[PDB]
Structures are given as structure tokens and as C-alpha cells.
Amino acid sequence: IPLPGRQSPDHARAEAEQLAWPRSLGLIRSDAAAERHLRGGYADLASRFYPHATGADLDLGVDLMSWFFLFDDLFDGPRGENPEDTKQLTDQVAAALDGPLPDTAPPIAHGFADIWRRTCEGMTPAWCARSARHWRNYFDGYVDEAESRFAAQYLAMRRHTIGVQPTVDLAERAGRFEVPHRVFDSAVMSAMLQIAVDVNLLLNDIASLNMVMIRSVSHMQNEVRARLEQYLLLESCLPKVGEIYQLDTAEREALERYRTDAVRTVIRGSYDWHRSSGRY
Ligand SMILES: C/C(=C\CC/C(C)=C/COP(=O)(O)OP(=O)(O)O)CCC=C(CF)CF
Ligand SMILES: [Mg+2]
Ligand SMILES: [Mg+2]
């Protein structure tokens, strides 16, 4: 991974305060659950996904990482084997994208709503709409996976449940910038984002050893290498991509920040954290 390792300089305060938010929302209810959470290194992961963020902006990234893993745990048992009970939970969470939740919504849904509320404030309406669609793709991916439990086939599903795109979206919010929306939709940026998704699920399946079960580990390492080389090839096209879409000066700087603080960080930060996390 020829990308520099980076960590937010406010990482120590973020890690020390990380429990206050999931506790106040009823996501962590026992001291043993709290310690199990601390052992995940989730604020550490957030500070490497979002090295450009400090303060409340970094706190939002920590809460998203905290929420991601508390949410995914709810599908390890029988619920994940049943698409009807999986969809019943996802529908209650995704409902936060469309309006206020009823007080009777489960705590994990109130937690997502508090993150989504903070995610959208101060972003353009079109950014929020697109980021909401990414979330729905993620929730629908859980329903599809539970249906399959009850390579190309695995990717088309794992590319949504891996949760990379909502992680990248938050880097924009945490950095208070938006990549030009017509460049987000560009074929070149779409290929860059797909590499970031694929490298994340490949690295995870190896650290979680699933693509291996589906020589195999060696072939997956070569695919990570091939895609990282193509990623750099695609980065070198961005100057000409910017000209094709007639980006002005502020738009070129937002594209540059998207490249370095959102796409590169989700690739590199995942690699560093997988090597020193307590989940593995
Ligand atoms: C890109 C993100 C994290 C880095 C990649 C990771 C850890 C993905 C999580 O892989 P999983 O197989 O679902 O569980 P595991 O950690 O292996 O026991 C944020 C999204 C994380 C999720 C899992 F909590 C998505 F639900
Ligand atoms: Mg899990
Ligand atoms: Mg895994």
C-alpha cells in the first residue's frame, strides 16, 4: 500500500471519551460490554479513517465506527440467518433516513438517527440525498445476505455490506468539504471507489480467516496489489478528469481533498488498523 499512514492528532482525547456517546444512547449497558467495546480499537480506526478531523468532527467519526460494530453484532446469531427478522430491524433503522423515529424504536436505531442528524447538518441537500442512498444500499445488503444464508456473486453483495462508502461519505462531512458531485459520479472516481471497497473486503476476509473459502490467500494478495497499482494509475487521470468537467479552483481543491482525506484514508487506515485490532 504505497499510501502514507496518518492518524488524527486528536486521537487520544477521542479514544478516551469514546464510551460516553453509546452509553447515553443505550447501546452499551454493562461495564463488560464497555470493555469489549474498548478492545475493538474503534476510535483508533476512526482517527485513521479521518486523520483530518479533530474535536466534534472526529467524535462523529468515532461514533460511526462504534455504531457500525454494535449494529453488525445484532446479526451474528439467529437473526442473521432469517431475512424476515433481519429486514424488520434494518427497516426500523433506515426509517431514520426519512424522518423522526418513534420513541419505541430500538436503541440501535436511535443511535443511527443521532449520527445521521449530525452527518447532514451543514451539507448540501444533494449530498445528503446521495449519502442516504448509500445507507439504503448498505441496509438492503444485510437483507440480501440473510436471504443467502437461509466470487462475482459474493462481491455484488459484499461490496454493499462492507460499509466502505458510508465511511468515505463521513470523511467529507468530517472534513467539511464535498467532492464535486459530477466528479463523484464520474467513471474514474467510481472505479477508484470500487477499488477502495474491494481492497477493504479482501483485507478483512484475510484478517477474519469469506472470499478465501469461496493458493487462495496468495491470489487475494495479488489482487490487492493489482488493484492498488490500478488505483495509482486512476489517480494520475484526475487532472484530466477535472478539465473534462471544467472544475474551477475551489472544485479542484475539493477533489484533491477527497482523494487524499477520503479515498486514500479508507484504503490505508483499514490496513493499519487490521494489523493491531482486538477483534482479530
Ligand atoms: C470499512 C469499515 C471497517 C473496516 C473493515 C471491517 C472491520 C469490516 C468488518 O468485517 P466483518 O466480517 O463484518 O466483521 P469482523 O470485523 O471481521 O469480525 C467500517 C464498516 C464496518 C462494518 C462492520 F462492523 C460494516 F458493518
Ligand atoms: Mg460480526
Ligand atoms: Mg470478515
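Here chain A follows Swiss-Prot, giving residues 9-158, 166-224, 235-239, 250-315 in order.
Per deposition record, X-ray crystallography, 2.2 Å.
Note that Cβ sites are derived from N, Cα and C of the backbone, with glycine treated the same way.
Annotated features, as they stand in Swiss-Prot:
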type	residues	note
BINDING	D80, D84	Mg(2+) 2 binding site
BINDING	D80, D84	Mg(2+) 1 binding site
MUTAGEN	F76 to A	Loss of activity
MUTAGEN	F77 to Y	20-fold decrease in activity and catalytic efficiency
MUTAGEN	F77 to A	Loss of activity
MUTAGEN	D80 to E	150-fold decrease in activity. 20-fold increase in Km for FPP
MUTAGEN	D81 to E	50-fold decrease in activity. 9-fold increase in Km for FPP
MUTAGEN	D84 to E	2.5-fold increase in activity. 7-fold increase in Km for FPP
MUTAGEN	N219 to D	60-fold decrease in activity. 55-fold increase in Km for FPP
MUTAGEN	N219 to A	Loss of activity
MUTAGEN	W308 to F	4-fold decrease in activity. 2-fold decrease in catalytic efficiency
MUTAGEN	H309 to S	3-fold decrease in activity
MUTAGEN	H309 to F	17-fold decrease in activity. 5-fold increase in Km for FPP
MUTAGEN	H309 to A	3-fold decrease in activity
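Distribution of Swiss-Prot features across the structure.
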{"residue": "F76", "record": "mutagenesis position", "DSSP (3 states)": "helix"}
{"residue": "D81", "record": "mutagenesis position", "DSSP (3 states)": "helix"}
{"residue": "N219", "record": "mutagenesis position", "DSSP (3 states)": "helix"}
{"residue": "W308", "record": "mutagenesis position", "DSSP (3 states)": "helix"}
Close in space but at least six residues away in sequence, with Cβ under 8 Å from that of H309 (mutagenesis position), the same-chain residues are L218, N219, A222, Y315
Cβ neighbours within the same chain of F76 (mutagenesis position) - under 8 Å, at least six residues apart:
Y50, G178, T182
Near ligand 3, which of the mutagenesis positions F76, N219, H309 have CB less than 6 Å from any of its atoms?
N219
Using a 10 Å radius on the Cβ of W308 (mutagenesis position), the other Cβ atoms enclosed count 24
For ligand 1, the mutagenesis positions of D80, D81, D84, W308, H309 whose CB is under 6 Å from one of its atoms are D80
If we check Cα distances from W308 (mutagenesis position), which of the mutagenesis positions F77, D80, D84 wins as closest?
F77
Cα separation of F158 and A166 (whole Å), the pair that brackets 7 residues absent from the deposited model:
19
